[PDB]
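Below is one structure, written out as structure tokens; the observations come after it.
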Amino acid sequence: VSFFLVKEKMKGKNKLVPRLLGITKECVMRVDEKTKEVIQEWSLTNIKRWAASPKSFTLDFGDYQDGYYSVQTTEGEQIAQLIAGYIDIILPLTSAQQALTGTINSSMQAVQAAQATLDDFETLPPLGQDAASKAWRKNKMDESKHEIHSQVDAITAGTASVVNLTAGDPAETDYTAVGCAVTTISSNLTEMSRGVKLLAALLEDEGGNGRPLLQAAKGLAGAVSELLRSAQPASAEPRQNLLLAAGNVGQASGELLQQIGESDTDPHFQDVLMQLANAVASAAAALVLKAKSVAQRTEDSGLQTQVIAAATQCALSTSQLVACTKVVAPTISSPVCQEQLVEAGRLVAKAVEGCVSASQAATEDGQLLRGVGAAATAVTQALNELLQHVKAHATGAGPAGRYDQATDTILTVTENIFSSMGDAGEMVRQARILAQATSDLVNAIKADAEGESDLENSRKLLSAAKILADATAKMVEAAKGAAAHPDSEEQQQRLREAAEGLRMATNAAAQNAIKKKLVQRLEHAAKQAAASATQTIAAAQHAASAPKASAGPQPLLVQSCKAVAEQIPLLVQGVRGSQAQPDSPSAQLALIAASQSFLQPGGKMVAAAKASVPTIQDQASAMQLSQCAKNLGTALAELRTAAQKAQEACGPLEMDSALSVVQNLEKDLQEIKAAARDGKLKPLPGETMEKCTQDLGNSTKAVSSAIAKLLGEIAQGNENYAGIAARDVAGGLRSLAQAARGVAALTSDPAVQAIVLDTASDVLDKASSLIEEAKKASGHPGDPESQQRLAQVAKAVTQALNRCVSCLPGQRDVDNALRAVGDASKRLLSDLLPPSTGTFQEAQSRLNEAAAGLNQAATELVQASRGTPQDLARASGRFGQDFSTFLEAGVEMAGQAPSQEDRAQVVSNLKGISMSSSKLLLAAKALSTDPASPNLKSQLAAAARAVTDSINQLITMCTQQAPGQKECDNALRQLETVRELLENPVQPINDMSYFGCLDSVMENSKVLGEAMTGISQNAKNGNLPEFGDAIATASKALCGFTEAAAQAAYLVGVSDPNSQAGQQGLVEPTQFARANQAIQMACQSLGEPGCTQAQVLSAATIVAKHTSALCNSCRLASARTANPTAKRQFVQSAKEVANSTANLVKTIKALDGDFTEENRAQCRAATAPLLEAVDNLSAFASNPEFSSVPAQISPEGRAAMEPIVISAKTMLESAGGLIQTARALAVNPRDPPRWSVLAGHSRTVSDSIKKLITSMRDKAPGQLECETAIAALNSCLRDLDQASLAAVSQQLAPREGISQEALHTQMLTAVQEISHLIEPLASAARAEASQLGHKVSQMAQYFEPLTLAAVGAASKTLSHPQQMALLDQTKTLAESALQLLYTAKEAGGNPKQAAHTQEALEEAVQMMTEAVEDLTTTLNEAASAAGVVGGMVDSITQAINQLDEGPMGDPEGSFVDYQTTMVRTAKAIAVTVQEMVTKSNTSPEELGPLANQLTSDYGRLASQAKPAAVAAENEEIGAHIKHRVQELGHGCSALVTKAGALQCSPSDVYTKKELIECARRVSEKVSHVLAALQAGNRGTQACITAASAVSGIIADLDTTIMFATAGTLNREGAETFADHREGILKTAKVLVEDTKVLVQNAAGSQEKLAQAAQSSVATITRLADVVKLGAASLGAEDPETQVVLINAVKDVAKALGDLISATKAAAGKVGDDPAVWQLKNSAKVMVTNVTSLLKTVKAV
């Protein structure tokens, strides 16, 4: 056996292990390298494919097992030769051109279809003439105009893209990007045509002429079709024909943009851009002439052709530049048009340097100087054009302004002072710059004032200049203060306030120049975000409906698209409203709010689109969506920054704006009532009665929640968040007014619409009073009467809200039952009736029949909930009448009660029934407005359960019937209501998992078997009480079983593939209802006079338990919510419930042992604040944004649901028969037929449990999906095996129509989507069997894409080691995914799974995370080798986005640790930026690796910033940290763009200057990040600085020692180590003083701790210098004598470093904690090293 020590790769691991591969004459065999034991055998006759490589040997036998043997050795050839000999012993377009041709044909059909539709006419909806209908027309016209502008942008960007992409040879052209461009054009043409038809219909309405707009759109469509014709690969026309078609497309698009009014750039810019492009072209013509002369002179034929080719390429590139300028000139504001211009310009430049080099190949001084001059002109004009439309990029739209440069400088420098808070040096530097600039502005103002003839204008100018000068003086004194005290936080705060005062007094000297600039930048960013969202929606709707088979998460993309589509019009309305009223604060605040609300749906859509991209079969549509998602991510990041800056500028004006919105709405309702008296009021499009009613209900709930939140913010005395609360009130009232107008327009009888409109006007009146009172109270904090009056006005608003909701016609029947319940309760319960009629047992029978009727009525109401609204109203009325009958019988039985406490208990239980029935009718009232709501229906079923529970309790307590007979009745009244849970189980009724439900089914079956045996045995024996409790336990087990089986069916439905789950909501309602009802009943018990002390104790226990449950619910809600203001209000609600229940418990403790009536009255007074706190918390939690999202269960999901429901219903009906026969046997102990019937009922019951459990066990959700995913991954691994076997044999054929960076981006997107899924799949494998199948299918869908892209990329790669690296790392990721799949199919979501499955799951998760890391690293470094910086910008923008789009839960960490880590990361970022600056000059091919390192470092910093933001002491400090990190990300993405640009074009002079300026901005932003980190702790930061300084000192000492050991000149005159000793000793004394002051100042003022740290570092530096001087005094003749002393000082330095670390960890720590003790230990060690220094100094 010949053994080769080979290395084989572990599965799931990018790791090699030594293996011994042995070849016998008859077999090949694998042997361990340590144990030398055989691991596996393969017959030699078996193997059929062997392939050798210089670095590998690969063997494939195949038929024995799937998978081949690849083992990595350097002798792969010798081992292969053995194998080969022994086996002898044993025995015309291209395809990418065709793909683009098909894409162009489909797009041409789409273009023709769009043309044909423009002849058709849009029918406009029936529209009224009232203000809302006019506003609908105008908003729809604006939406159409915006969308047409965005789609024309996309068409011209795609046309320029086609021109740029087709510029090359028929080979090395990426036809997939050409197809993406043409699909972009055609998709946006379809969308544009639809929008133009709508806009033109709207134009023909109001009396305009839509026909010119139709003709312009038709001309654009015709030019587009001519372009698509010219772009066909089969075409043989000259390039100038495509260039002409593209320029015509640009012209026609400009004409169309003229017709709608969305031509944005002024025609002066258009003419300048044309003349600049033609200047470039003429300069290039001169260059071509010079190169022609050079080619004439040159002799060699080969070189002459190179000169000619260079000149022709220059001519071609400039012709395409003028063509692309024609294309993108109408739409040059678009970033993608600008990107296509810079691509054209770089092609022009590259051709220019090509011409220069081909000239340089010839030798003559005059001619080469001619060529260099001409080439230099060509690049000068190219820069002129490029910078001109870079100026175009910035909005800069409007008048120049009299003071423009000064105010722009002031804006910049004041923002710089704001961003460097916590850094005195940069703050005062920027403050000095600002003082100079503002003094220039003041001088300009005074000069203008002297110039002005008018006395008033000169007076106002001089007064403004004087106020501005006062502000500069104050800011200068603030700068002096911050310069005197570099570590004082107060000085830096006062400098910030002075800079803010300057920014505020510039807004008065100028015409709000800074605030206007910030609002204009917000408008620009918002328009870009809306356009990107529009283009992404077009791309998504194209890829979704494309004839490609869908293999991915497209439905979630559809939901995200519709959400963003309902968001876009509001953003567009905010932008247009801010431009319409430039000087209106309300317009600016509305734009800020619109953009901030746009942020979250847009992020969801970007994520959904990125998750959809890998699964789209068509590569063109997947690329269009990938490009559009990236653009929208960038737009969203820029919108976040712009809205932040605008909000900081625009100030706290939201409280007055809310009132303005409210009276605007009230005036609008007056206009609507006028139009209702007229005929103008008509339904607005899409407004149905059901939709408007649901809108009215949701709006009422939202207003109540916002009022609760407003009162909370007023209580906290936080004026900022009270403004947001009043804004939410105003928005909810806007929605309510809209829904009220819709309902009034839809109804026809004038009285009803009049009632609706007066109810809405009353709500708005009450809310105006509320907001006025809120303003008055937030103006003056700490006024108790103010809070009381606020509560009064808030409850008045809530009453008006309820009157508005109930005024609907369909509410009155449920309201009739509510009034019947309330009035019957008030009359019959608050007073007993001493008169009584009939015998006691007659009253018992009457009450029993009334209770039976009441329970059956509740069941009928629950069934009606699934029926028509008329059915629900009729059922509610019948239930109310049956409640009246029941309460009459109950008060009769209470009257005939013999004992006083007996009738007292009857009254209490009747009060409980009244409350439960009121809440049942309130659940019905909730349904009546939103009948199709699943959650409200489940709420009604739960309320029926509560009602029957109250009835059962009263009958059990107060009947004294024959033993065992109450138990059967209560059991059947339980069964009747619990049977309704099985009807439509499309909502969760517990929080159980699948296996929780299966366990509970088994446990309840066990308990019910015990109870069934009990009832049979004690019916035979005749022992009644045991029979009764056995019946009770049987019914209880049946109710629990029904709950478990109902959620079992629900989860089997949700688990289905096409099904979709729903968000659980912040507070679970059924648990919340039980808590509130219990607290209310207990407070009633405390309230009543006749309560014994035992009842008081029990009720105190009840309130304590339930209020604790509420506070825990509030904590979970705070952790779960993404809204910061909702999180604040949930914390406040928890705190106030805690305080109220604590005061209640205190007054209860006072009550215990006293019993006096006065203390009872005090307890009654104390129980009320708890009730009102619970009421405010219910009102706040009622916000529909906190509500649970319904699950969408597919029809096959309900098919899966049905068996469980059928079995459970059969069980429950048979159990009802069982209770009947058991009751009959309880009457008489034995009967021949009844016992047989009992046996039949029991057998049907048990058989039903067994078959239901069989179905549950066999279903096992997640196991079929896991098996499908395992088969899919095995197929992918076989594909990767075939690829690798082809690549070893040099048989891997490359892909010809697609680039490397495209296939690598495909791989990266698939890998990123797999990575996003690794963790949730494991979380489902632990707990949820319902989410597990979803996760595994979602994750298995990304591996066929990844395998295809990986095989293509490996085929493209030429270096065989690197292609094998890609193939092997993709194998590793696939194998680790299979390990997850096997382990998660074993775990299954079952919590009872053994520890071996848990450890295997954790290990597989870690393995596959490492495989993702490895493949991501490979792809990133492959992109960095080339100049490809896409993905780096995408990564940076993703980091910027994720830094905000995350819920806040305050996970634990110390801000000191985060500060140290992020300070290190930021300093690394800075040194990388400076490396990039130097390498730009030195080696420009190292900018891509450095850009990758910057991208990794920024990603680390940004991921660290969210924990440090939650962990920081202030929300303000964390806000600044995150905002600085996001600004730094903006800078970093710009810098990596310029870095890739310079790497690809290293000789370009202007890209290099742009890179240098980008690096300058990035370094300043790094400084701002560091200042944000320092602002968290001035003293802890000083410890990090001290650590770095002492580390540098230690390094210097090491340098001096390694000098002194071998070679050093220690001679300074006659100075020796005699006079040095006294100085060294005094310095060491200063050091011991310094370590003492560090120990004291560890816990104290941060300025004191910082000063101590700085003084210690200064002392150590002085000691190091003086010790070096002493060592040099010793002389070089004795090295050891010097080295011992320098090692002594080095030990002192190390001890100080450890002491600084101890102080940092001990800063802000109490005495008892270990941190302070560890400080004194290292402090003592510090002294011992100092004394060791002191004695050594004396000794020598």
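Residue numbering in chain A adheres to Swiss-Prot, whereby the residues present occupy positions 310-400, 487-2135 in order.
Any Cβ shown, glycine's included, is placed from N, Cα and C.
For the published mutagenesis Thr809 to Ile, Swiss-Prot gives the following note: Reduces stability and binding to VCL with little effect on binding to APBB1IP; when associated with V-833; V-867 and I-901. In this structure, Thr809 (mutagenesis position) is part of a helix by DSSP.
Among the mutagenesis results in Swiss-Prot, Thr833 to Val has the note: Reduces stability and binding to VCL with little effect on binding to APBB1IP; when associated with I-809; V-867 and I-901. The residue drawn here is the original one. In sequence order, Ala801, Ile805, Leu863, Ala866, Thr867, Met870, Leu897, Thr901 are the residues of the chain that are 6 or more apart from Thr833 (mutagenesis position) and have a CB within less than 8 Å of its CB. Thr833 (mutagenesis position) falls within a helix when secondary structure is assigned with DSSP.
Record note (Swiss-Prot), mutagenesis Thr867 to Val: Reduces stability and binding to VCL with little effect on binding to APBB1IP; when associated with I-809; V-833 and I-901. The unchanged residue is displayed. Within 10 Å of the C-beta of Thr867 (mutagenesis position) there are 24 other C-beta atoms, taking all protein chains into account.
Neighbours of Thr901 (mutagenesis position), defined as other CB atoms within 10 A of its CB across all chains, total 27. A helical conformation is recorded for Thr901 (mutagenesis position) in the three-state DSSP classification. For the mutagenesis experiment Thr901 to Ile, the note given by Swiss-Prot reads: Reduces stability and binding to VCL with little effect on binding to APBB1IP; when associated with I-809; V-833 and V-867.
Among the sequence features in Swiss-Prot, the mutagenesis site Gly1404 to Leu is noted as follows: Does not affect focal adhesion (FA) formation, cell adhesion and spreading. Impairs the interaction with KANK1 and abrogates KANK1 association with FAs. Interferes with CMSCs clustering and causes microtubule disorganization in the vicinity of FAs. Within 10 Å of the C-beta atom of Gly1404 (mutagenesis position) sit 16 other C-beta atoms, taking all shown protein chains into account. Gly1404 (mutagenesis position) carries a helical DSSP state (H, G or I).
If you draw a 10 Å sphere around the CB of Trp1630 (mutagenesis position), it holds 15 other CB atoms from the protein chains shown. Record note (Swiss-Prot), mutagenesis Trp1630 to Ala: Impairs the interaction with KANK1. The unchanged residue is displayed.
Quoted from Swiss-Prot, the note on the mutagenesis of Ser1641 to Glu is: Does not significantly affect the interaction with KANK1. In the shown protein chains, 16 other C-beta atoms lie within 10 A of the C-beta of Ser1641 (mutagenesis position).
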Check your understanding: To the nearest Å, how long is the straight line joining the Cα atoms of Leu400 and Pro487 across 86 unmodelled residues?
Key -> 45
Exercise for review: Translate the DSSP assignment of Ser1641 (mutagenesis position) into the three-state scheme.
Suggested key: helix
Revision key, fill the gap. Spacing of the two Cα atoms, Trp1630 (mutagenesis position) and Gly1404 (mutagenesis position), in whole angstrom, works out to 17
Practice item. Give the number of CB atoms, excluding that of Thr809 (mutagenesis position) itself, located within 10 Å of its CB. Key: 26
Review point. What does DSSP assign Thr867 (mutagenesis position), in three states?
Key: helix
**Study point:** Rounded Cα separation (Å) that holds between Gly1404 (mutagenesis position) and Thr809 (mutagenesis position)
**Key:** 78
Review point. Reported as an integer number of Å, what is the Cα distance between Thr809 (mutagenesis position) and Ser1641 (mutagenesis position)?
Key: 79
